[PDB]
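Q: I have a structure here, written as structure tokens, and I will follow up with some questions on it.
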4 protein chains.
Amino acid sequence: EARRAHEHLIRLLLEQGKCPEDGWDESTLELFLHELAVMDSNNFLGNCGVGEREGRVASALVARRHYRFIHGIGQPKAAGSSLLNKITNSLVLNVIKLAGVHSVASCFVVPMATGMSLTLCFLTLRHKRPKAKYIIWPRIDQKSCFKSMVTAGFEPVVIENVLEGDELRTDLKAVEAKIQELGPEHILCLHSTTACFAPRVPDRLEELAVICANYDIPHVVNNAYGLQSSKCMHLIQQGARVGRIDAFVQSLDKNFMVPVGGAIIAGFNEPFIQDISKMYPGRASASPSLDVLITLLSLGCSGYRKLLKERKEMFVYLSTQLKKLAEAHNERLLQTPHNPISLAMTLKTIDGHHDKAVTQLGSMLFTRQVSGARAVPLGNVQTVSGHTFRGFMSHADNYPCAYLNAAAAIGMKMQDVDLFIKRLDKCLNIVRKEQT
Amino acid sequence: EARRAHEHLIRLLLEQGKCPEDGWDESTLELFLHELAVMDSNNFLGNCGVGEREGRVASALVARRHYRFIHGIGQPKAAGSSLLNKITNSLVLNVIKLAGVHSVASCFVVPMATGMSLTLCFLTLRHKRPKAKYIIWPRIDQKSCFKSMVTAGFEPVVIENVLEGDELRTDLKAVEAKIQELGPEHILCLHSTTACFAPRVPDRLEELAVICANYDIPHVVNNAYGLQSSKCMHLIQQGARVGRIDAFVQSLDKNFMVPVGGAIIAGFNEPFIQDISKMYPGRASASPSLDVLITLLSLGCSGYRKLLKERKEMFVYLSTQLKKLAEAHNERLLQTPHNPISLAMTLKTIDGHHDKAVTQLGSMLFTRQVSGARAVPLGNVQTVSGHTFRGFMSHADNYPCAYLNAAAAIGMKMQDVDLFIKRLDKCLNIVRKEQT
Amino acid sequence: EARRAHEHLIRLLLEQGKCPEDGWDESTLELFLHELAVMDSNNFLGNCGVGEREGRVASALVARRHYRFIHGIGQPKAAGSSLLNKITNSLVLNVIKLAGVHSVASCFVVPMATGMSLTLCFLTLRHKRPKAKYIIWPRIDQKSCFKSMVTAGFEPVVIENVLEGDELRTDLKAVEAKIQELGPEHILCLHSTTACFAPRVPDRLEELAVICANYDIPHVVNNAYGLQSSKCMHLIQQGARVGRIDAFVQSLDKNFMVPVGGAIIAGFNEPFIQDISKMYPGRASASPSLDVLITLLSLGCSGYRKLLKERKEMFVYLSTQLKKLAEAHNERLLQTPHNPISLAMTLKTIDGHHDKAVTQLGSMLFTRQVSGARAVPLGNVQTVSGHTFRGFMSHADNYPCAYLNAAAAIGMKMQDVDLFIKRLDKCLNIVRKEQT
Amino acid sequence: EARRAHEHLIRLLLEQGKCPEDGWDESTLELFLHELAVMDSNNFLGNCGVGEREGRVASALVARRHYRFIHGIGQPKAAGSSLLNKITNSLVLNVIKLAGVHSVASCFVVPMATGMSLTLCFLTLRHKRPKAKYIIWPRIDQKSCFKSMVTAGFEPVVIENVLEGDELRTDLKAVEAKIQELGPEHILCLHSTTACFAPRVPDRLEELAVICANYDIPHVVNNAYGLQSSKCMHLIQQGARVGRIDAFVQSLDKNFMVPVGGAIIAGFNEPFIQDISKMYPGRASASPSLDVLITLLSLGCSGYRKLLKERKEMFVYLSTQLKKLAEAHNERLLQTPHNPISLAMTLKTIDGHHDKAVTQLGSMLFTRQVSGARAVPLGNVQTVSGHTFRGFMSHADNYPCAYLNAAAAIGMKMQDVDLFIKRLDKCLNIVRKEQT
């Protein structure tokens, strides 16, 4: 029977809580979703509602586009939304393992993006560490992760990066020096970062993990877009094994190709991760969870695994093509072998004329429908939530050159690289011709 | 021309930023949505993406159900999502005015539910008031609003309510006594509440507003489900006129009949409300905004206004039917004329036998597909985030009786009341027969 | 259990094959559709296809919009599409009874519109009556019903209508005179018509039925848009009781408010109706059947019955408003009490100036977004499939005046009448002002 | 601008009426569809309707799933549906050329399946040839094409096929012998067939075309599933060049992977093809046209061309795998090099035991979710619409053996062949073990 085949797949999902090897057909998926939504009281045919939160919906466009999941995630009032939440977190745990953190103990989807999800971690740790006022943070010029600390009501302690060749790396001496200066009890946590813009590289998590274990200080990893990278994930896995990592947080959109809106908070200590979940007040949107559930069931392990493999290949393709273009314009690819996602070519040939050529190149790429490229000048001064950054965008006060960023992130296609290379070549020609 | 008629409506929305008098046809709405999504870079036909957040989508089910809005709300990378956000906040401001707060200066949708949205207000006020550690809070037995204070890292100062007849009301003397005891500078804010479970009533906002203006302390109003009530909204409007209200927060789902997930933060001081918006780190889900935009454009002013009128009528219908049932079972409707949404009938005839009959009645209603009713016993002890509540569910340590809650909230139908009355009558009969 | 409630409704549909009293919720309907489509082999998860008609679908937009019903209607290859067809025909039979033909024996949806469905009836009757070459047809100026006879390969025998007051009615003497002239065996059938443009009225079916019973000649009724009228349906029911009706055919779109595309063929002799079904070669589109199934399950008996009641009320409203306008312009409503759907006001005040004012009025209404009105002049000569019609549009060679048609058909709203009246008034004023 | 890029594609479609080289994104397609539907009067915001066919829709599920195309295909009342029809027929003409008939003059989508579309051709030819009563038809055991002739009211003249090796081929002598016997004027047309079940092969169209040109008799080609085959299409193209072909008809579902429901009628004489279109009475469903428009715009030339290439490859794969299996069971692949889509392996090893093993094998494959296979026994007697077929299913009275059919049709995947081979192998083993 056709129906039994669908039920077999559903039952296997419910009993194991694992991503199916092969992606489900849409037919199976929509059957499952409809049966789940049937379990929510708002969808009961015999229901009457006499409360203030009945999951009533005025617009049929709204109800249908959400598969009639209205109540969000948590006698129960929403048994299907609850099961949706359970399944999705179970699927996500298994993908975390698949992706490289095999010892992960616990995780949960939270329908806030990565910044606010990090804030939630910091808000939870306040009650663990009432004496703490500082968060030690190796510098990365990204506004949201930096603001997350201020939002949580702590003061960031910005640790400048060390220039090693072309790469910007964790200053481990300065981190330990600030712990000793300020006092371990006054530090809320170390806030490290994996995936980042080249020529910065993922933080030295093993070493920071050792430092945190020894000084007895929480370690929170901004893994925003590092789940897609088995190298970034090995760094988390190794760090947890050789020292201390308390939580790692990753974006749903950047690693799973779904709308912006949600993140995953994961860790190795189940009671602690539960404490973060419990620190969240009230119901939350089920929409990020639904998007990731749809995506993971449709892809299967094999589909997600293939996406990860294709990204590695696109990275190789992107670097070989960008290095070739760079060199053809008498530029070079910065040597950043410790960054597995992001790369940078120098813009020395257009910089230095005092005509804003580097910024102009960025705008030119933008108006030619190139998105995601970052033209980083020398000398941006920018103040973010109380803190003034010298050399903003470059993660250092005095990086030796201007450069252009590009990145091979999950779902990148060959036409992404090809069109980029084509339009970048033309833009470089225009600028240089203008400078004569 | 047919197309010009659609464009006229769209252009009028864009130029005035106001809810159309009559609801748009779905045809107009979907035209508009598709044209908006066209403005996001991920949807550009000529686009190439070389960054880490390109709004790529693996699942067609996911992309389509969100109308291809992927990037969430904020060179720009997402011009349509940005315009969506602008329009929606403008529509919401106008509905706030429509609903009873005509002097509202500023507001924004935040894709967190009401609890976390209140937390965000408290997180913002931390930077305004570094010496503050306390939030003064007239008691309401609702976990999320209470937890919001703890999550923000403040300690709640629980002010017990005064029993006046059957109603539980703001103890204004105790509020002022705690301000003086603890010191104005050590108070982060007063956290009041409008719409609530009977026999509690909306807080005395005019008087609290006067107190807050005089002691120079912020006033944050939990208006979770009070937007649907012109009486609750008059209380906010009057309070702002005679004293101080800094922010008022309301649920999207409870006032607009959309999925759980979002809230509105509004106020009378534009710079301050902007500061709360700016305290939020990173991008956020556009899904709550989209749901409310769809809903408000489809309803129009006239449709939303009609929903508000129908709720008032359903309240009258619900109370007349519940009073009639109560009296037929030798119970009574508690006299709560200061609560415009929630009501309560006594359960004295089944309580007092030491057999858990009140709790049992609640479960009986639940298993008979009645949702939203609250059977409140005498004597619940419950600890929430560090604080132990006596008489939990009843908003007081010694409320004189057990009672049952019901409420006429927006979108309630006559069959909601009728089925409820029918099943409640049968349940009361069963319990009483059992007690002989 | 929520799911059991849905299954109860489905099971009741499957066991009785009758329209539910109250409309199904969309949730129940889509559950049912998905479960049905599961029964088609193309949707089997374990299926392999090695034939030429496997129901493969390239476009996900196409597959989804049809609920994955691909195979159309008929070891079996399509068990769900087959069950869909069975259910839909059973629902339609019951609506035919509801609508006024309680003795209907058999019917089937055919995914051709009414013209081709009549052709199919004529094609079937060819094999019953090999000597027949003529179809006797009381005149109605509608191209499709007339062409249906030619398409079938018969020659129409056009019987002119009798003017009785303002109405055009069946010339029963001329019908019988042509039977006798041509010979009963040489007549394939009588092709009568119910719902039609005023001032024509439904054919005299009782009398024609008696004639057909006596001369032993098939009687095929064009009931294109007469199902929505209990008066038109009583005429079919009475005619079948007092004489002979072999088949009656009605449009799906005009009586059920669904896309153009399908029709119903019904009758009182089950073997004969089966013969028409069997005369159709090959598979056919399931789309008309699906549309009517969705519509009838969502409406229920009560919803469809309410639509029929509202149409009667709109007819009264339309005539009272049109009579009032007519008289205000010194025109009159033609006295057509035997037409229950269509009406006509005279255009004598603008006609007669030899300036094409009547045609011009029709175009003016069209450019002012009035659809469905017919401005009928005196003196249209028009040739349709070999036959030249004098006074084309007016169903007679010498109807005494020009007039304007309007009709109250199912789903008409008060704003349809109101806007029509408003724009018609303005148009009449413009024309008369021009004629000075 | 993003919007201009979409409009450029649309404008190019409208000006050239040709399939885009590369498939449109869904975004572009749905934009286009929505803009088209805007042009139909039922969708006009300012519209009032006072007629009997206003395109009103009761169900939002129905309206939305058809993109608000309600009126079907034809002052005008439906300008967008009309343009839809125009575009689709233009796209289809170009695909006919792409597929191998480069000299095609005219074609149109008709929303009837292939059988009824052939009937329409025969119905049209009746008026061209009033003396004709016969249709000469080389035998193919397919019920719908045979019934199409009877439905049209003609008598089929069944020409038995000639056995050449393993193939069944056109008996050209018998065709000419029947023309001479019955008289050219009494023949309505020759009804030939291209794509068919092996071991029958496509009719000898060049030779039949010469015969038809010489005797002055119409030639109607059943090209039901031959459009997907450049060899079948070359036969039509060559036949038209060396002789007479008046119309060729093909299934939409079998060549374009859309629901059953529609067909294309094409030819080389534009006035004649127009005459067939004009012989159709009334409006018709736009749904088949919409499905093929969606499909062709999403695929582009390149996508459809790739599908055709993949089918050729799947044919090679299917035959090599089926030949290998056959031989492993001491059977053989029948030598049918003139059939480019269908193949047959002998079932001699299980046939001959008088135990219905051949029929049983067919049922076994069916219950193991193999669809589209045909187990053809020796000796089926079956009467279809008045005519008794000896050896029904095998296209001859005395085909030497029982065999099994399989076919590589458009959209076939490797798993279709692989699973089929796997399950067929197991079934053969079961049967042979049972026969000991």
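Numbering of chain A is taken from Swiss-Prot, so the residues present carry the numbers 23-96, 105-466, in order.
Technique stated in the header: X-ray crystallography, 2.2 Å.
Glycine is treated like the rest: Cβ placed from N, Cα and C.
Annotation source Swiss-Prot lists pyridoxal 5'-phosphate binding site at A:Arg75. Taken from Swiss-Prot, the feature tRNA binding site covers A:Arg271, A:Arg398, A:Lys463, and the record attributes it to experimental evidence. What Swiss-Prot notes for the published mutagenesis of A:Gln105 to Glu is this: 50% of wild-type activity. Here Swiss-Prot notes a mutagenesis experiment, A:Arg313 to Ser, with the remark: 30% of wild-type activity. Under its mutagenesis entries, Swiss-Prot includes A:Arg313 to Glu with the note: Virtually inactive.
I'd like these features described in context: how deep, what's nearby, how far apart.
A: Annotation note: A:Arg75 (pyridoxal 5'-phosphate binding site) sits in a coil segment as assigned by DSSP. Of all the Cβ atoms in the protein chains shown, 22 others lie within 10 Å of the Cβ of A:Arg75 (pyridoxal 5'-phosphate binding site).
The number of other CB atoms found within 10 A of the CB of A:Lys463 (tRNA binding site), across every protein chain shown, is 8.
DSSP classifies A:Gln105 (mutagenesis position) as coil under the three-state reduction.
DSSP gives A:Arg313 (mutagenesis position) a coil state; it is part of no helix or strand. Around the Cβ of A:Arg313 (mutagenesis position), a 10 Å sphere holds 25 further Cβ atoms from the protein chains shown.
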Q: Just how far apart, in Å, sit the Cα atoms of A:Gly96 and A:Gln105 across 8 unmodelled residues?
A: 11
Q: Using Cα coordinates, what distance in whole Å links A:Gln105 (mutagenesis position) and A:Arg398 (tRNA binding site)?
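A: Distance (Cα to Cα, whole Å): 55 Å.
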Q: For A:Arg75 (pyridoxal 5'-phosphate binding site) and A:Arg313 (mutagenesis position), determine the Cα separation and express it in whole Å.
A: 11
Q: Where A:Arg313 (mutagenesis position) and A:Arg398 (tRNA binding site) are concerned, what is their Cα separation in Å, rounded?
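A: For A:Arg313 (mutagenesis position) versus A:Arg398 (tRNA binding site), the Cα atoms are 43 Å apart.
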Q: Within 10 Å of the Cβ of A:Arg271 (tRNA binding site), how many other Cβ atoms can be counted across all chains shown?
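A: There are 12 such Cβ atoms around A:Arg271 (tRNA binding site).
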Q: Taking Cβ atoms only, which of the recorded positions A:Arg75, A:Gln105, A:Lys463 fall under 8 Å from chain B?
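A: Out of A:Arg75, A:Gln105, A:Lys463, A:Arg75, A:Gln105 lie under 8 Å of chain B.
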Q: When a 10 Å sphere is centred on the Cβ of A:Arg398 (tRNA binding site), how many other Cβ atoms does it contain?
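A: Other Cβ atoms found within 10 Å: 17.
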Q: Under DSSP, is A:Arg398 (tRNA binding site) helix, strand or coil?
A: coil
Q: What's the longest C-alpha separation between any two of A:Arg271, A:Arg398, A:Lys463, the listed tRNA-binding residues, in angstrom?
A: 55
Q: Tally every other Cβ atom lying within 10 Å of the Cβ atom of A:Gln105 (mutagenesis position).
A: 10
